[PDB]
Structures are given as structure tokens and as C-alpha cells.
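Some notes on the structure that comes next.
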Amino acid sequence: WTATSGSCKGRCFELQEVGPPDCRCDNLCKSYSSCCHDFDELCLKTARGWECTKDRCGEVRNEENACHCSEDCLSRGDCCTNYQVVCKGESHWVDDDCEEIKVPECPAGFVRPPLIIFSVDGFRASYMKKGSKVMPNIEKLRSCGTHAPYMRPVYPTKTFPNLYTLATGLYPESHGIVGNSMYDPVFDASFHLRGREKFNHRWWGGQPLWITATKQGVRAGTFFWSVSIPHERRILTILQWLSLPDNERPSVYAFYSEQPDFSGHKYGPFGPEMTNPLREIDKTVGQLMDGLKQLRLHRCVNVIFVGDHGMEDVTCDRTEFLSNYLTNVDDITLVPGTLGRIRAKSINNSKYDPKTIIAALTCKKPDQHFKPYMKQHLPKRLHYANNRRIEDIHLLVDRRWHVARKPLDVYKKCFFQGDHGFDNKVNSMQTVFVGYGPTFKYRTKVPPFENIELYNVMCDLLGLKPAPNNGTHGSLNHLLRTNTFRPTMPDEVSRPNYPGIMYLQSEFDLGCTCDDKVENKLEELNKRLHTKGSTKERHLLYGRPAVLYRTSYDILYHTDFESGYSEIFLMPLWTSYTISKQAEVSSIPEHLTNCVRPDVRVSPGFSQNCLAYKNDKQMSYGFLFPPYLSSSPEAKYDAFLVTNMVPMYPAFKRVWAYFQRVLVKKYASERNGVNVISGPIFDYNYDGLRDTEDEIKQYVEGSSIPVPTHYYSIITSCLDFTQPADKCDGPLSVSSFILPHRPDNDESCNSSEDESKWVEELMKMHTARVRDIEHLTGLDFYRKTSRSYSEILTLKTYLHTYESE
Ligand SMILES: *[C@@H]1O[C@H](CO)[C@@H](O[C@@H]2O[C@H](CO)[C@@H](O[C@@H]3O[C@H](CO[C@H]4O[C@H](CO)[C@@H](O)[C@H](O[C@H]5O[C@H](CO)[C@@H](O)[C@H](O)[C@@H]5O[C@H]5O[C@H](CO)[C@@H](O)[C@H](O)[C@@H]5O)[C@@H]4O)[C@@H](O)[C@H](O[C@H]4O[C@H](CO)[C@@H](O)[C@H](O)[C@@H]4O[C@H]4O[C@H](CO)[C@@H](O)[C@H](O)[C@@H]4O)[C@@H]3O)[C@H](O)[C@H]2NC(C)=O)[C@H](O)[C@H]1NC(C)=O
Ligand SMILES: Cc1nnn(Cc2cc(C(F)(F)F)ccc2CCC(=O)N2CCN(C(=O)c3ccc(S(N)(=O)=O)cc3)CC2)n1
Ligand SMILES: [Ca+2]
Ligand SMILES: [Ca+2]
Ligand SMILES: [Cl-]
Ligand code: NA
Ligand code: NA
Ligand SMILES: [Zn+2]
């Protein structure tokens, strides 16, 4: 119930929300059907439109008009945005030359530069260049301020997940808004775009920017706008809030536009009808900037121009139907479109089986345009599993396509020509970032970055401490003139042991053998030097990784590689080695094919054993430092130490062997040497965070040897490829991956072919940031370089995407 007989008189666009049954006058009142009876009359005036004209200049004030051109309008704060241009001989902001803003130039009483976030729905990255001739105000923001060529959204590339990620710095799995549509099985409730359940705060996790501000004494504009409030009234409302008295005035504001998304769904991303929505959004930016110029705020406010996601070509005819794969299609519920999510239609059906649904959806048609996954098997870069609202069965849909349950879902609903939602590395899903103002840099291009990083920066711009989030604070310091956040490296928690030779061969009873009994004072002192770390500067280029949790581990040195060996997990946490451009690949010799050797620095009780692998008929083994890349026949023996062995399914060894024998050398030839750090990952609860020992669900049969869920590698070289990886003076270049450790290659539909046709394609799909690996291992990389810490933080957030330009 609402008692709509109250009045909005002196309350239009009030900032404090009033509680039912009292009637509302705020920018969301329409969306709840709760505005007072006179809200349209008083708060949504339209008389005489949005622009002054010559005849109106100097007019006697008429309170009915939408905006004013009377002499008193500047002091009331309610002039039309073009007033000074039409009536006082001023220029539009867009016609003024850009001039560096070295310091804030703010009116008296302003405690800090305000922040205005100008957000645009469906604004694809390439619009900034392709539309530049029809967007002069936006082009001036971009060219004069700080811009990225694009900004990466979060998966799924939908509106509700992305806007809430911008507001919170969190992945959707953590903030809870995992799609525009959701079922929560604990609540037994459904969230939808239409309807009232979406207003309940139980859906919305984390802490959004407006709340962070309010809790720390920084006042905020209300961010959400009811759809029927025209854009011109949204801008006038912001400008009026900026004329409030000092103690009442917000410091942070948001504008939102439904365009160009609305038209892009109808016409496609580059349909000829798309020019006009782009012109109109530019004209709105012009109104805002002219308005700021009138208030003497155009060299005081920080403005962010930012989008939620892009837009791809998609038509009804490019739809895959589950009714062409499943016998049982009426027993499932599908969340459809540019991603699929599947669950049982009834919880009382004990004949529902996820394994049979997955198998019926796997590599069944030659050009199949989606791929099924259990959520824990999705690329770790998507960070899309740790939430009860994400269904166990997921379909990753190819760009340009849809999935649906049955054909009648598609014509009892062609209309549309664009859509979005796909994998967040897809080029057409990329969106926009520009920052303009005293706190941003002047005429500066920055590299692409992820939208999860912006919350921290917005907090920096306002002097706020961020709530705990998924950004890496400091990684965007290169965007800012001042207000940078200067973090310190985390402290190492566990220090390593440095064991010497402590065990005789006969103390081991591991069931392993090796043909190594083959026998010199020159070379003996030399090999002793290698075991004490004489080559470590060659193979450990950026310091040892720091261990950020409590554990017991040993540093082990060798001619060709260095490792950090866990006494708890019975294997390395990390293994580090450098391969020059000139390095040679060799075979595993015939006599050494099944060789495994006890390590006389490590006790039998803290070693793996070969008998466990013999008896586990599903499990084999591989090596972290590859025997193929040994520096000499004599050094190759080190690669068969028991302390370099890890458990590997035979199907996974196909992938791993090809990476180590072929691809490492290819990268060294292409990048002028590479440093490689490889290791295991254990994430059985799919939370993106290092598992403790008591979370491990699978062991090599009959043993305490834990089975990794994934294997990583971090591959680093010199950004200036004229210098070799091991003699680099300047910035670094990195690519990394997190490969799923699976007992089949069912993910790769062409796996019966030679590895040259499918392995690298798999690895590209499972591309990763160094930061992703840090979360999954409790390790901290790049501790000893010549580079500034903020530069290293940027490096750790880089993702190699393998998309063309
Ligand atoms: C990205 O950034 C985020 C933010 O930093 C990272 O997320 C944090 O990770 C922590 C570890 O997973 C986690 O810490 C836990 O918090 C528990 C209390 O949480 C409540 O309070 C906080 C603070 O206000 C709040 O944010 C939480 O919000 C979650 O839950 C509500 C609904 O309840 C949602 O609306 C909201 O969206 C959010 O959901 C997300 O997180 C939860 C987990 O909290 C998931 O289950 C959801 O799927 C979703 O992803 C809560 O309101 C606290 O109780 C935990 O402590 C347990 O573990 C410790 C180990 O040290 C143990 O000592 C304790 O005893 C305790 O165990 C007991 O409970 C167990 C479970 O019942 C039981 O089995 C035991 O036997 C014990 O009884 C823990 O400290 C922190 O909450 C989140 N924060 C957020 C916002 O998500 C995220 O990891 C980053 N991602 C990456 C990849 O880096
Ligand atoms: C979601 C979300 N999370 N946080 N925010 C705030 C936020 C955060 C940021 C930011 F600063 F973070 F960038 C910038 C801007 C905002 C305000 C967003 C806003 O005003 N809404 C946009 C999304 N909307 C819709 O898509 C929509 C369409 C149609 C119907 S209907 N008429 O069919 O019912 C309802 C809803 C409604 C308006 N929005
Ligand atoms: Ca959107
Ligand atoms: Ca985990
Ligand atoms: Cl109403
Ligand atoms: Na075996
Ligand atoms: Na296959
Ligand atoms: Zn859309």
C-alpha cells in the first residue's frame, strides 16, 4: 500500500528515500508505483523543451517551464544547459581547445573534486573509433583525458552482472548477481528483470560504491533511474544537486543510458540505424559538459565515461535446440540465449542424471555451436562457479549464436539482430573506459584492463577506503595524476629449508628403478656447486616466490632448474627454469624411459613412491622440469628425481608432453628466451583459492600423494624482444595458463588428431593472469625485479587473450 495523497512540493528528486506507506518523490519512485499524486506535474516538467532560444533570453521566470533562460537561473541552479551560449555569448565546451588540468579549479566550499560516472549500456569498444565522426564531445573526452583502447567486462557479459561488478569490484560469483535471471534454491525464489523480487536486498551482496561513500561520511546521489525519466531531466537533476549547499551536496553521482543497447538488439552492432543513437548520446554528454561549464565545475569534476558490455550480430536462425540432442527434454529447465544453464525440472525426479545430459551434449554434431561443462571445469579466468545460484551444468555458446530448449520457444515469444552475454574475452563483448579531470592524466593512453579494477580507483578519487574486493589495488595507478595508492609487498609467512645430502640410497624403499650407475675431480666440485645454487641467477630471474601461508618446504637447486618442494603435498609448489633462444631439444633416452631416482636431500617419508603409480590403473606421472630441455646428457639425470615427479592422467600427459617438447622451445625462439615457472593447483571446492590438506578429494590409490585439479605455467620474457629474457633491462612481458587436470580430452572435439591440431587451442581457452595463480596457490611472484611495485601489479593482472586486433 502507498498513500499517494501526500505531495512532492519542495521534494523533487529528494535523496533520502521515505518508507511506505508514505509517498515518494525520488528518482526510483516510478519503478515501485509509489510516487505522490503531483510528481509528474512538479518534478517531470516538459514545457518549452530543453534548450534556450534568443527570444527567451531574459524572460520573466515561469515556474512551469522544463528549464529557464531568465536572469535569475544561474543562482537558482536551473538554467537550460545551453543558456550561457545562446544568451551570454559563451562557447560550447566541445568547441574549446583542450588545456591540461594540472590542479583542481573548484568553487569555494568544495571539499574534494566531485566524481560523475556517465554509464552507457551496450557501448561496444570499437564505437570509439568507428563512430568518432558523429561523437565530438566523447572524442574530446577521449583524446584530452585518459583512455584505454578497450575495457574487459565480467562473464556473463550481461547488464545486471556488469553494472553491479562496476559498483562493487567483485566477480558475479561473489556479489550474487550471476545473471539477469536467477533461481536461488535456499530462498526458493526467482529473480527477473520484470517484477518485484529483484528489489529485495537479500540478492545483492558486497558493498556498492554509494554505500561505501555514505559509511565514510561522503554523500552520494541516488545511482538508479526509472526508465521513463528522459535523459535531459537526468542531467538537469545532477546539475541541480551540484548547486545544493555544501553540507547537503553529494560528492558522487551516476548517469545511466539504455542506449546504444536498446537499438543494437533491434539493428545489430553496426546497422545503419545505429548512427542516430550515437549522435544522441554525444549530445547528452555535451549538455552535461556545458552545464558543468556554467557552474564553473568543468575543471573541478572527474568524469568517467564507461560501458557495461559490447554487442554482437545474432539472428533467430542461428539457434541450436536441445530437443535435437536430448531424449528427455521435458525433464530439464534451461536458462537460454547467449549462455545456457541447466537444472532438473523437478527435485522429486530420481531418474535425473547430469552425467547422461553432459554426454548427450558432447561433440555430437560436426559444427556444434556450444560446448557443455560442469561448472568446476569452466576456464578459471571466468571465475564463474562458487555460488549456489550458478547451475552445475553450463553451456558456453559460440559468438553469433543462441541456445534454446525447443523451436517453439523462439517463434512463440525473426525480430532481433544483436545480442551479448558470451565469453568475456570475445572482441565484440569489449566495452569502453575514459577518465577526464584534475585527478586523471592528460592525453594519455593506457593498456586494456578489467572492470573489477575500477571500484578501487573510484574509492581513490573520493578518498575512501575500499571494501574487500577482487581488484588488485595499485594496478591502475598509471591512470592517475595524484591520489595513487602505494601498497607494500605482502610479508613471507613460511621460510624455506635448504637441505644438503642427508640420506643413503638404501634407506629408500620406493619401488622405483633407474639405469644410472655410470661414473672425476674437475667436474665433481662443479656439480656440487650446482646443488648449492651456482646457476640459480640464470633460472630464478625475479627472486623466489614468497609462501603466504604456514607450511613446511625445501628449496632444491639443480644445474637446469630450482624448485620449492612441499613436505606436506609431496611435490613442488613451484619449479623455475630459463630456456634461451639457442636451447636445443632432446629425447628421453631409451635406457631412461621408466627412470625415477631417490633424492638424497629429502627423507623417504617425505617422498612419493613408484609402487603407488604401478597399482593405480587410472593414474600415471609426469615431470615439472622437462627432461627434453636438459642442458647436457649428465644434467638430464636430475630431471628424473622423485622430487620433480607429479601425478598425471594419461589423457592429460598428451597435452603436457606436447607443451614441454614443442611449445616451450617455440616460445623461446619467438620471445628471445623464456623463463618458466610451473606447478600444481588444488581447488576441489571451486572457490578460486588454494585448498588446505583436508579439502583434497582424491589421492593416488593407496597413498598420501594428492591429485592436482589443475597445472599452471607462467612464461616471462623481455618486453623489448631485442634483449634476451635473462639480460632484460626494462619492462617484462608475460603469458600464463591454468590447465584442467582431466582424465579424458572430451573438451577437445578434435583430440583424436595429432596434438598440433588441438593442444594449443585448449591452452588458449585456459589462458590466465598471474594474479589468478596467486589466489589458487598462496604464492607471491616477481618479488625481486628492478621495476616499480605498481608496474609489477599491472603485469600480474595482464591476460593474454589471443583475439586479433
Ligand atoms: C573476491 O573478493 C571477495 C571479497 O574479499 C572474496 O570473498 C570473501 O572470501 C572469504 C573466503 O571464501 C569469505 O570469508 C568467509 O566469511 C564468512 C562470513 O561471511 C558473511 O559476512 C561477510 C562480511 O560482511 C559477507 O561479505 C558474506 O557475504 C556472502 O554471503 C552472503 C549470503 O550469506 C551473500 O549475499 C554475498 O553475496 C556473499 O556470498 C559469497 O560468499 C560466500 C562465503 O561467505 C559464498 O558461500 C557464496 O557463494 C558467495 O560466493 C557473509 O554474509 C565466514 O563465516 C567464513 O569463515 C569460515 O571459515 C573459517 C576459515 O578461516 C573458519 O575458521 C570459520 O570457523 C568459518 O567456518 C564455519 O562455517 C562453515 C560454513 O558454514 C562450516 O563448515 C565450519 O565447520 C564453521 O562453522 C569466511 O571467513 C568472505 O565472506 C568473502 N566475501 C565476499 C563478499 O564474498 C573472494 O574470495 C575473492 N575471490 C578471489 C578468487 O580471490
Ligand atoms: C544492476 C545495477 N547494479 N548497480 N547499478 C547501479 C548503477 C551502477 C553504475 C556503476 F557506477 F556501477 F557503473 C552505473 C549506473 C547505475 C544505475 C543503473 C540504472 O539506473 N538502471 C540500469 C539497469 N536497468 C535496467 O536494465 C532495466 C531495464 C528495464 C526495466 S523494466 N522497466 O522492464 O522493469 C528495469 C531495469 C534499470 C536502471 N545497477
Ligand atoms: Ca547492458
Ligand atoms: Ca579452494
Ligand atoms: Cl507512481
Ligand atoms: Na598407473
Ligand atoms: Na576429444
Ligand atoms: Zn542488452
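Numbers in chain A come straight from Swiss-Prot, and the residues shown are 51-463, 468-573, 576-591, 617-886, in order.
Recorded method is X-ray crystallography, 1.6 Å.
Note that Cβ sites are derived from N, Cα and C of the backbone, with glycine treated the same way.
Feature list (source: Swiss-Prot):
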- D171 to N: Abolishes lysophospholipase D activity (MUTAGEN)
- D171, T209, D358, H359: Zn(2+) 1 binding site (BINDING)
- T209 to A: Abolishes lysophospholipase D activity (MUTAGEN)
- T209 to S: 15% of wild-type lysophospholipase D activity (MUTAGEN)
- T209, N230, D311, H474: 1-hexadecanoyl-sn-glycero-3-phosphate binding site (BINDING)
- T209: active site, nucleophile (ACT_SITE)
- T209, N230, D311, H474: 1-(9Z-octadecenoyl)-sn-glycero-3-phosphate binding site (BINDING)
- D311 to N: Abolishes lysophospholipase D activity (MUTAGEN)
- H315 to Q: 20% of wild-type lysophospholipase D activity (MUTAGEN)
- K430 to A: Impaired secretion. No effect on lysophospholipase activity (MUTAGEN)
Longest CA-CA distance among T209, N230, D311, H474, per record bound to 1-(9Z-octadecenoyl)-sn-glycero-3-phosphate, angstrom: 15
Distance in angstrom, CA of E573 to CA of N576, with 2 unmodelled residues intervening: 8
Spatial neighbours of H474 (1-hexadecanoyl-sn-glycero-3-phosphate binding site) among the recorded positions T209, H315, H359, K430 [C-alpha, 10 Å]: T209, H315, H359
Rounded inter-Cα distance in Å - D311 (mutagenesis position), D171 (mutagenesis position): 5
Remaining residues near the recorded Zn(2+) 1 site, that is with C-beta within 8 Å of the centroid of the site residues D171, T209, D358, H359: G172, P203, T207, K208, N212, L213, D311, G357, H474, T485
Close in space, distant in sequence - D358 (Zn(2+) 1 binding site), Cβ under 8 Å, 6 or more apart: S169, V170, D171, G172, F173, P203, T209, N212, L213, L216, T485
Env. residues of 1-(9Z-octadecenoyl)-sn-glycero-3-phosphate site, Cβ within 8 Å of mean position of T209, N230, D311, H474 Cβ: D171, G172, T207, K208, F210, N212, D358, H359, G475
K430 (mutagenesis position) and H359 (Zn(2+) 1 binding site), Cα-Cα, nearest whole angstrom: 20
Anchor-to-anchor CA distance, Å, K463 and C468 (intervening 4 residues not built): 10
Annotated recorded positions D171, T209, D311, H474, filtered by Cβ under 6 Å to ligand 2: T209
In sequence order, those recorded positions of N230, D311, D358, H359, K430 whose CB lies under 6 Å from ligand 8: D311
C-beta crowding around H359 (Zn(2+) 1 binding site), within 10 angstroms: 30
Sequence-ordered mutagenesis positions from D171, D311, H315 with Cβ under 6 Å of an atom of ligand 3: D171, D311
